[PDB]
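Student: Take this structure, written in C-alpha cells, and hold onto it; I'll ask about it next.
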Amino acid sequence: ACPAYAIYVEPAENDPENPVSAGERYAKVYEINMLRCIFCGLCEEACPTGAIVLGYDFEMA
Amino acid sequence: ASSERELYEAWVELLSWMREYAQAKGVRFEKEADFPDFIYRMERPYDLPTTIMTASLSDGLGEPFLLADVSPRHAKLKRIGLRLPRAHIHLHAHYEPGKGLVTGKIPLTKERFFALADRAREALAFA
Amino acid sequence: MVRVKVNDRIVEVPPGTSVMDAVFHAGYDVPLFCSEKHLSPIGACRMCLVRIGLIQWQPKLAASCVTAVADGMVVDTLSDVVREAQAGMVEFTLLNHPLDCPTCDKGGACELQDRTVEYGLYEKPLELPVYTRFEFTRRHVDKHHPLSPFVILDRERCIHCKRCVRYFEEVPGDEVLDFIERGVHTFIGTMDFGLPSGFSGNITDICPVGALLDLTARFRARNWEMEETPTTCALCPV
Amino acid sequence: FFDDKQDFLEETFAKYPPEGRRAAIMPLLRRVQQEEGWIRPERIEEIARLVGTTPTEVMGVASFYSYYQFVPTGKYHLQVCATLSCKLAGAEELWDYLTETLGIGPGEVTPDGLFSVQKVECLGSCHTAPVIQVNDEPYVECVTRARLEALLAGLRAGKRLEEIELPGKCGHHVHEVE
Amino acid sequence: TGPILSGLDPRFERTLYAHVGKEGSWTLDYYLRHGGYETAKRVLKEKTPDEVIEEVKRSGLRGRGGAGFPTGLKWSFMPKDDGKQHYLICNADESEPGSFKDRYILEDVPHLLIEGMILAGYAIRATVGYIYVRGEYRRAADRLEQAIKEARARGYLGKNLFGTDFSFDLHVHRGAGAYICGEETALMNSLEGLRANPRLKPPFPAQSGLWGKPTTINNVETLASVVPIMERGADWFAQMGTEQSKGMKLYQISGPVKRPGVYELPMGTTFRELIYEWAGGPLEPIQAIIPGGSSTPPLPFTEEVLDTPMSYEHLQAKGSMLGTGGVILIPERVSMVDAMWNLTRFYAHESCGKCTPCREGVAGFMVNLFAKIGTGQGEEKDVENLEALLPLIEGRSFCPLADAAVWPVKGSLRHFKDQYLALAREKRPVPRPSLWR
Ligand SMILES: Cc1cc2nc3c(=O)[nH]c(=O)nc-3n(C[C@H](O)[C@H](O)[C@H](O)COP(=O)(O)O)c2cc1C
Ligand code: SF4
Ligand code: SF4
Ligand code: SF4
Ligand code: SF4
Ligand code: FES
Ligand code: FES
C-alpha cells in the first residue's frame, strides 16, 4: 500500500509450540524506515488486522 | 439461547479429550485453523475461551483420521461436527441443555469417543 | 471461415472452435476457472455462461467452453441475464471458501480472487451494500498437508475444477489424484504417496486457486513482490 | 484375497470386452464387501494391481457409492429409509426408537458387535413404508413396534431374518392401509 | 372400449402383470408353458431390422423412464451397420423415489424382459446387453442371474440363435445404489467402472458412446412393452389413451391411501379414478399430490387437478410432467416445509459434485434455508432469499439432477407459500408426523 516503500516484511513459518502470531504465518522481520516515510496512514487502513497503528511518540531524532 | 456458552464449553471438552487420547497412543494432535473471528478481531472484544476452529488427530503416515470443527459466532445452526475421512461418516453434535452433547439424542461421552477414535484409527490408518 | 458476431463486433473463427475463444478473440470477455490451455474442456465450473443467438435466443445459457461455433451466430455477454447468472456463480463458488487471503500464499494472483472482483455485481444507486448471502457454517477439513517434498496441499481451499486431476490423467499418463466422496462432502485426496512421477509439480501453476502450492517457496515472500525474470532452463538439452 | 478365489476372477473378467478392463472394480469390491463385511486398504491395493490401475483411481470409484463400507460393522447392518413416503409413514420415529434402544448412532458398533446402523435414501418400495435392510438380505417390509421387536428378538437370540418370521401382513405388490 | 380407451372397460387386457403374486413363475419352463418365446421366434424368422423399427415408431411407444422421448426416433439415430458394435443397456436402476414399478418386473417374470431384450437387440443389431440392476435389490439380482443361466442353457439366449444368425447375451452388473447413476450418460461410466459422473452432451450414445462403440439405453417398462407391440401389432397398442399418449403405464401410489401398490391402468386416466375406483380412496384428506416421480412439482388437491389425465400432454400444460407414474399423496396433518425438508435433504445427498451450482448451491446453501425455516429459527428473509436462489440454480447445472431438485421447491412456494411464511415468520418449528404404527 505504501508510497515510500518504507515497510519491508519478510514472512516466516509459525512455531507450533510457541506461536508468536495467532495465524499460521508471522513476521520474522518487520522493518520500517522512518527517514523515508511520509506518514500517510494508508498502511494502517490497508492492514486487515490493524496491527500497525500510528503512535503518539514523536520526539524522534 | 444461552446454548452458546454450553456449546463452547463442550468444544473445550472435545479438545481436552483429544490431547489425552493423542498423547496416550503417540498419535498426533494438530491445530488446523484458528477462527477468522479471532484473527481479524482487533477492537471488538474477545470473549470465547479458545481460538481454534478446526483441529484433527493424525496417524503415523500424516493423513488425518478424525476432524473436529465447531461453528463460530456467526453461524445460524451452531453445531460441532466430527468426521472420519474416506468413510462417509459424519456426526453432528447438537447441544440439549443439561442433557449433554448429544448426537441426535445419544449422549456423546468420553468412553463413546475413545471407541469411535479406535475404530477410526484401526480401520483407516496405514501406519 | 465461419462468421460470428459477438454483441456487435465480428470474428472469423476456423470451424469447430469453442465459443469461449471466439468471445476472447472478439475482445469481449467471460470468466472461467475450469479450462486451462492445452487441456480438454469438461465444462463444469459453470462460469463461462453466455447466451447465444442463431435471430432467436435460447431457453438456457450455454457454457461457451463447450459448444461449437456455427453460422451468423450471436453470442451475448453484456445482457442483464448474463451478468446476473455470473453474479450468482461467483457467490456460489465462494460459499465454502475459507477466509485466508492475507496468509494465502497464492497472493495477488489467484484466479478465484480476481474473478470475484471482476464479475460479482449485485444490486447495491443509494442502497445498503451487500456482501455474502451465506450464513451457515462453512466446510472445514484439514489443510497445509505435504503430499511430497515439493507440493503442499490444502483441502479446504479448493473449488473443484477438474484441472489437476484432468492433467494427471491426460498428460503424464499417471493418475495420482482423483476425487473422493460425493455431493458437498467430496474433497481431493491421495492414496499414493510421494506423488511418483517426474512431472508431479506442474499442477501447482495449473490450480487456479491457492489449494495447491509449492512447498519449496512456502512462506518466503508474498506473490507480487517478486521480480519476474524470463530466462531458459539449461539443466537439460530441451 | 482373490488368490484362492481364482475361478471368481475368471468369472468376472470374462464378461466384458478386453479393452473395457476397468469395469471389474465394482464386482471385485462387491465380493470383498459381502464376505468380510467392510473393505480394507490391502484389498483396494490388490484390486488396483489386478485391474492394472493406480490405487487412487480405485479409491475414488470405491468411495462413491452408498452401499460400500470402510469401518467396523456389526453382524446386522441396519439400513433405515429416510425419504418422503417413508417419513409420511413415520420412518422418522422408527429411527428415534431404534437408535435410542441400541445405544449407538451412525458409524459406530454396538458393544456386542451385532449391530451397526446407517441411514439410506429412497429404497423404492414406498407402498409398504417403512422398510429396513439388514446386510443384503431381502427387505423387511413394514416396521411396527411389534414387527420390529420380533426382528430384534430373533437376531438377538441367534437367528437371522431369512430363517424366522414376524407378525403382520405385507402384501406382494399391493397391500392395504397405512 | 374404442380408440379412446381409458378406465376399466372390457376391451382393455392386462399383460404386464398377471403372474406377479403367484410365486413360482420365474422358471424358464413356467414362462415357456404359457406359449412364450413364440413372439421371439416370429420376429427373428420373419422381419427385418427396418420393419421392427418402423412398426414401433407408429405404435405410440415413448420413453418410460423419468423422460419421454418417442422411441422410434431414439432408434433412428443408430448407424444401421458399419462394422461397429452396438449394445443395449437395460436401465433397471429406477431408484428415483416414489417409484417401484420396475422392481417386480425383474423379480417374478424375468423371462418376459429377456425376451424383450432379444427383440430390441435384433432391431439395432446389438450383440451384448448389460442389465444394470440396482445393487440393493438382492432378490431381483438373484432371479436375473438365475434366469440368464437357464435361458442360455436351453439356448434361446445364445451365441447363435435358431436357424438365424443373430446372437445375443446379457450380463448382470449389480450396482451399489446411488440415484445419480441412473442418468443415461452416468450409467455408461458407472458400468465402465470409473467414478460415476455424467459425460458431456455433443456425442449422443447413439452416435458414439460407451467404449467408443455406439450404445442405446432403454428403460425396463419400455423394454417390457416391446413384447405386446411386436406380438399383436401396432394397432393393438395404439388404442390405449389419447394419441401421443398411447400405451398403458404401471402407476403406483403411496401415502395414507387405502390400498396402495401397483395398479396397471391405461394412460389418459384420471387421478380420481386411480385414487378412488382402484386404490379405495384416501385415509386422510390431501394437502398436495406429487403426480409421478419425485421430479415433478406438487399440485394442490383440487377437483380440476383430479380430473386431469395422466399423460405427457395434459400434465405438461399443468406445470408438471409425469415421472414414473409413482404418485405420492401428502396428507394435511403434516407441514409442507417438513415434506420438502425431507425431499431436498435427499436431493442434496445424491449430487455428484461436478457442477458448482448444484454442489455448493443446493447441497450447501439451499438445504440450510429449509433447516432454518423448519427449526423456527427462520425468518421472512429466508423465504425471500430462497425465492431468489431458484432462477440462479435451474439454468446453470450441467446435468438435469438440479432441475429435478428445484422444481418441487419452485412449484411449492407458489401454492403452499403461506405455511412457509408462517413457520419462519413466527419462529415456530414444524410439528412432528404422527403416523408410526
Ligand atoms: C438425472 C437423470 C436421472 C435418470 N435416472 C434414471 C433411472 O434411474 N432409471 C431410468 O431408467 N432412467 C433414468 N433416466 C432417463 C434414462 O437415462 C433414459 O433417458 C430413459 O430411460 C430413456 O427412455 P426409456 O427408458 O423410457 O426408453 C434419468 C435421466 C436423467 C436426466
Ligand atoms: S505512513 Fe505507512 S504507508 Fe505511509 S509512507 Fe509511512 S510506512 Fe508507508
Ligand atoms: S486443488 Fe486446484 S486444480 Fe485441484 S481440483 Fe482443486 S481447484 Fe482444481
Ligand atoms: S485461494 Fe485465493 S480466494 Fe482463497 S484464501 Fe487464497 S488468495 Fe484467497
Ligand atoms: S447437476 Fe448435480 S448431480 Fe448432476 S452433474 Fe451437476 S453436481 Fe452432479
Ligand atoms: S471454464 Fe467453463 S465451465 Fe469452467
Ligand atoms: S421413501 Fe422409503 S422406500 Fe421410498
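Per Swiss-Prot, chain C residues shown: 1-54, 73-142, 148-261, in order.
Header says: electron microscopy, 4.3 Å.
Cβ from N, Cα, C; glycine included.
Per Swiss-Prot, the feature [2Fe-2S] cluster binding site maps to C:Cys34, C:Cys45, C:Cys48, C:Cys83. Swiss-Prot lists C:99-138 with the feature domain '4Fe-4S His(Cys)3-ligated-type', giving sequence analysis as the kind of evidence. Residues or ranges marked as [4Fe-4S] cluster 1 binding site in Swiss-Prot: C:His115, C:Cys119, C:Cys122, C:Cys128. Residues or ranges marked as [4Fe-4S] cluster 2 binding site by Swiss-Prot: C:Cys181, C:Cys184, C:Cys187, C:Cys230. While the structure shown retains the original residue, Swiss-Prot records the mutagenesis experiment C:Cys256 to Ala with this note: Decreases amount and stability of iron-sulfur center 4. Among the mutagenesis results in Swiss-Prot, C:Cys259 to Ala has the note: Decreases amount and stability of iron-sulfur center 4. The residue drawn here is the original one.
In the displayed structure, how are the listed features positioned relative to their neighbours?
Tutor: Remark: C:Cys45 ([2Fe-2S] cluster binding site) has C:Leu32, C:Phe33, C:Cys34, C:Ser35, C:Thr111, C:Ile182, C:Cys184 as non-local neighbours, by Cβ distance under 8 Å and separation of at least 6 in sequence.
Taking Cβ pairs closer than 8 Å, the domain '4Fe-4S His(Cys)3-ligated-type' (C:99-138) reaches residues 31, 33, 45-47, 49-51, 79, 155-157, 161-163, 179-180, 182, 207, 231-233, 236, 240-242, 245-247 in its own chain, all 6 or more past its ends.
For C:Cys122 ([4Fe-4S] cluster 1 binding site), the same-chain residues lying six or more positions away in sequence with a CB closer than 8 A to its CB are C:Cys128, C:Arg180, C:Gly233.
In the three-state DSSP classification, C:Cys230 ([4Fe-4S] cluster 2 binding site) falls within coil. Within the same chain, residues at least six positions away from C:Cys230 ([4Fe-4S] cluster 2 binding site) with a Cβ under 8 Å of its Cβ are C:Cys184, C:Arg186, C:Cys187.
Proximity of C:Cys256 (mutagenesis position) to non-local residues of its own chain (separation of 6 or more, Cβ distance below 8 Å) is seen for none.
Annotation for C:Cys259 (mutagenesis position): no same-chain Cβ neighbours under 8 Å separated by at least 6 residues are found.
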Student: Tally every other Cβ atom lying within 10 Å of the Cβ atom of C:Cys48 ([2Fe-2S] cluster binding site).
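Tutor: Other Cβ atoms within 10 Å of C:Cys48 ([2Fe-2S] cluster binding site): 26.
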Student: Where the distance is taken from Cα to Cα, which of the binding-site residues C:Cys48, C:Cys83, C:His115 turns out closest to C:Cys181 ([4Fe-4S] cluster 2 binding site)?
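Tutor: For C:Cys181 ([4Fe-4S] cluster 2 binding site), the spatially nearest of the binding-site residues is C:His115.
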Student: Which has the fewest other CB atoms in a 10 Å radius around its CB: C:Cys83, C:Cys119, C:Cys128, C:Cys187, the listed binding-site residues?
Tutor: C:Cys119
Student: Reported in the order helix, strand, coil, what are the DSSP residue counts of the domain '4Fe-4S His(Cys)3-ligated-type' (C:99-138)?
Tutor: 23 helix, 0 strand, 17 coil
Student: Identify which of the following recorded positions, namely C:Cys83, C:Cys181, C:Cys187, C:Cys230, C:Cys256, place a Cβ less than 6 Å away from any atom of ligand 4, and list them by sequence position.
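Tutor: Qualifying residues: none.
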Student: Write out the long-range same-chain contacts of C:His115 ([4Fe-4S] cluster 1 binding site), meaning residues 6 or more apart in sequence whose Cβ is under 8 Å from its Cβ.
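Tutor: In sequence order, C:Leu130, C:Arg161, C:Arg180, C:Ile182, C:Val232 meet the Cβ cut-off.
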Student: If we take C:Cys34, C:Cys45, C:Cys122, C:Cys256 as the recorded positions, which have a Cβ under 8 Å from chain E?
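Tutor: Listed recorded positions passing the 8 Å Cβ cut to E: C:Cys45.
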Student: Could you state the CA-to-CA distance between C:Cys119 ([4Fe-4S] cluster 1 binding site) and C:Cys48 ([2Fe-2S] cluster binding site) to the nearest Å?
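Tutor: So the Cα of C:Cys48 ([2Fe-2S] cluster binding site) lies 24 Å away from that of C:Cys119 ([4Fe-4S] cluster 1 binding site).
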